[PDB]
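First up is the structure itself, then whatever we jot down about it.
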Amino acid sequence: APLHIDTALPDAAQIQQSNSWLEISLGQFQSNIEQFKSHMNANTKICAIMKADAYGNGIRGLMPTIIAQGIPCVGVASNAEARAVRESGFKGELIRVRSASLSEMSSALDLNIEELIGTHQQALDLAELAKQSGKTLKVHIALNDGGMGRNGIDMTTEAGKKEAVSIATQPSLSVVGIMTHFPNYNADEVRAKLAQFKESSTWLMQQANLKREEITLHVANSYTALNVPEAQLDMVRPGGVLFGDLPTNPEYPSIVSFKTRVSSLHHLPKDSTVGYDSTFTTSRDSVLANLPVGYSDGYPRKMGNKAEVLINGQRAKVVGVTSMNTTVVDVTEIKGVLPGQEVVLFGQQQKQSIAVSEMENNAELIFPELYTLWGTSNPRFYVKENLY
Amino acid sequence: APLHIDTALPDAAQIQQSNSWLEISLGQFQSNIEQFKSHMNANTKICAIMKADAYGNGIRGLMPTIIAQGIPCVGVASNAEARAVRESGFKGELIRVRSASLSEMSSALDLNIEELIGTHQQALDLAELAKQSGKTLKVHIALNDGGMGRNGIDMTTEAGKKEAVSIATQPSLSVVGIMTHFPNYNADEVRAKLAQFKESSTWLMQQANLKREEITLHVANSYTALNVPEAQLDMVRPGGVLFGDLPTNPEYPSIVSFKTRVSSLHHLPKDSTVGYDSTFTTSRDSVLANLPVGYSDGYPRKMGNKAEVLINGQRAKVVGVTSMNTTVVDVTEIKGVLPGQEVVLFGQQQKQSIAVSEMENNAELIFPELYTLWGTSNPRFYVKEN
Ligand SMILES: [Cl-]
Ligand SMILES: [Cl-]
């Protein structure tokens, strides 16, 4: 992950100078947050999950919306993300949503992150860090009832139950949450695992002398929060749905568009090869649009000969394999095309839209594999509507 | 591409806040350059291709080696790369290796970059920038004899020949180079296309009254420069081989390693699922290492259940699909593993090394698709040897 998130938000002139860029819909982000809220019980808390620089969309540009919406909690992964959140002015709860090395945890003390622990050694290390900083560190205990086998403590054996109690009883540590996380989008499975979570959490709080009123129980990602409402418990952890990436719930549109421009228009006769490996050959006299985007910007090699882009409101086929920095598109039968026109790689342009399913099928990736790396490799520009 | 290439190099204290990172071998970079030089004829010169922030390795940390090696030319793609090159002190020839929009070209006038043009409109646009800026702009004409069908002008028809002449006869412009580029690692196909490029270049210079002695003819990427030496001409354009990514010439080792650390060690009983979509189930009581790297750092989802990583000098299997920020590894039978230990995702650790072929097979990508995005998504630390 990046060691620091660019403090400045790119402006319009910087956009006219960029080869490729992301346009982030602040209005769509707001609408998605408000729609999500409509399905939450009133006193269920919301922890907005902002890991991977807000799912590629950019923590610094989105935090004013999180604050304006009165969201009490934010989740992050890296120390740089935690720093960006605090530099926004956010004074709410800040949690880490993954296991983090002692190196990482120790260097983050001034950011007041609530760490996520699932092993005795993590508990011992944080207890020592607490005694060294003269603080009481706040932690969430990850349990494995959801079956992620990732950050949590599995309690299906005697040894695991004993380790869980040892995690929960360390000195100079404040257990503020107990959580799990689910691996699949199956409501019957989540209901069965939620019941086990209630049993394991109850048992752990009893064995460790914890006070129910001081613990936040939380298990729900976006899917679970919306499709299994009894799992909302004390707090929910939506990420993807806020950004408009929840496949089960298409009523939250994506907030991101990926764009480039037409650099140049090239006339090619019939029987001309295009791209590395000569994987495409023109069958007719052609006009090709040369775009200054490639796989180094996050537009994969596999898009070639499969994907379409939007130019001047029309779909145009990507031909030849994508190069590191350049993509070639067949505009022979596209009217009105000129150098400098905007090209949509993902998103909408006029009435046409490149769907998430197209991206996934063409790239052979899941959508977040694309957009998280779009966000590290291109500037983000924020759009918001207002009344005139 | 990034709008700005961070000016500061991460320091030693910064690596403790890093979840994952790249280590760049400056010594390996130097030895790749010196080995490449040994195969170049006396009359050619080198233009080091440093697009995509030096193939993910970082322009700012590698430019001192480029200057120490006396390299006279550098190629870039983005304006941010051109700016980083000039800010490093490089005072040689600077070329762009792709077509660039008018707004990009206009923004770059202060950097003294030689643009690459293959259409009449590009020539017209640059001529107007020359008039508006009060200077004569230097350009390279891209020809399509190699068959890339990308940035060049095809001259197999009368229309193409006439457009090529128009490109080369624009006033307020100085044609300093004529080039093409090859799409395949077939030496016999390259030789045939090289002969055609000589014909087409020679015809264009005659018809546009250009003086051969003032024009740099250049056609060779890494592969071509090493495997078709008669194609070296006045200048070569190596990129990948300098960084140790030329599949045909495995004698240039990669300069990049991708690393993380063990965050935690988890005991999971037999018949336990791991990861999203529960694609893995333990077959024995296990000890799993939790690593704070995932696909948002450029370690793809497809690595799960296929790849191995190196921990404490031993290979360990990645189990379950790779999450956005976390990877889980089976260390049940790996001895000596502790939290905080370094993990090699790509590169060498002790005697074992994770090969480029493993990355490509496991990720279902070509190697540069991985490393260019590693470089935008992780800090780079520069290893120097006395
Ligand atoms: Cl988890
Ligand atoms: Cl080309």
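Think of each number as a place in line: the chain as shown, counted from 1.
Header lists the method as X-ray crystallography, 1.5 Å.
For all residues, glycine too, the Cβ spot is worked out from N, Cα and C.
Looking at Swiss-Prot, you'll find the mutagenesis B:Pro2 to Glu (Swiss-Prot position 25) noted as follows: Completely abolishes the catalytic activity towards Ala and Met and dramatically impairs (70% reduction) activity towards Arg. Looking at Swiss-Prot, the entry for mutagenesis of B:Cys47 to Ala (Swiss-Prot position 70) says: Completely abolishes or highly reduces the catalytic activity towards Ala, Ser and large aliphatic side chains, while activity towards basic amino acids is preserved. What Swiss-Prot lists as active site, proton acceptor is B:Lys51, B:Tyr276. What Swiss-Prot says about the mutagenesis result for B:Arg96 to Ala (Swiss-Prot position 119) is this: Highly reduces the catalytic activity towards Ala and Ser and completely abolishes activity towards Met, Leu, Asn, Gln, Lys and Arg. For the mutagenesis result B:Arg98 to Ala (Swiss-Prot position 121), the note given in Swiss-Prot is Completely abolishes or highly reduces the catalytic activity towards all the amino acids. Under its mutagenesis annotations, Swiss-Prot gives B:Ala142 to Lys (Swiss-Prot position 165) the following note: Completely abolishes or highly reduces the catalytic activity towards all the amino acids except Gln. Experimental mutagenesis at this site is recorded by Swiss-Prot as B:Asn144 to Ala (Swiss-Prot position 167), annotated: Completely abolishes or highly reduces the catalytic activity towards all the amino acids. According to Swiss-Prot, the mutagenesis experiment B:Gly146 to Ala (Swiss-Prot position 169) carries the annotation: Completely abolishes or highly reduces the catalytic activity towards all the amino acids except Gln and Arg. For B:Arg150, B:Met324, the entry in Swiss-Prot reads substrate binding site. According to Swiss-Prot, the mutagenesis experiment B:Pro368 to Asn (Swiss-Prot position 391) carries this note: Completely abolishes the catalytic activity towards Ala, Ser and large aliphatic side chains, while activity towards basic amino acids is preserved.
Locations of recorded Swiss-Prot features on the structure.
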residue	record	DSSP (3 states)
B:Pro2	mutagenesis position	coil
B:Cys47	mutagenesis position	strand
B:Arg96	mutagenesis position	strand
B:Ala142	mutagenesis position	strand
B:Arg150	substrate binding site	coil
B:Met324	substrate binding site	coil
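Comparing Cα positions, B:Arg150 (substrate binding site) lies closest to B:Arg98 out of the recorded positions B:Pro2, B:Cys47, B:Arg98, B:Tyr276.
With a cut-off of under 6 Å between the Cβ and any atom of ligand 2, the recorded positions B:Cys47, B:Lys51, B:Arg150, B:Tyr276 reduce to B:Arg150.
Contact annotation for chain A: of the listed recorded positions (B:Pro2, B:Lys51, B:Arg96, B:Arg98, B:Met324, B:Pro368), B:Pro2, B:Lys51, B:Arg98, B:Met324, B:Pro368 place their CB atoms under 8 A from a CB atom of that chain.
Rounded to the nearest whole angstrom, the C-alpha distance between B:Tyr276 (active site, proton acceptor) and B:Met324 (substrate binding site) is 10.
If you take the CA of B:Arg96 (mutagenesis position) and look 10 A around it, the recorded positions you hit from B:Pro2, B:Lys51, B:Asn144, B:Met324, B:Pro368 are B:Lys51.
Around B:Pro2 (mutagenesis position), a 10 Å sphere centred on its CB holds 21 further CB atoms from the protein chains shown. Distance noted between the C-alpha atoms of B:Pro2 (mutagenesis position) and B:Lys51 (active site, proton acceptor) is 12 Å.
A Cα-Cα distance of 16 Å separates B:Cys47 (mutagenesis position) from B:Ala142 (mutagenesis position). When the recorded positions B:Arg96, B:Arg150 are compared by the number of other CB atoms within 10 angstroms of each CB, B:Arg150 has the fewest. Looking only at other Cβ atoms within 10 Å, the busiest spot among the recorded positions B:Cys47, B:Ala142, B:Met324 turns out to be B:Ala142. Cα of B:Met324 (substrate binding site) to Cα of B:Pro368 (mutagenesis position): a distance of 20 Å.
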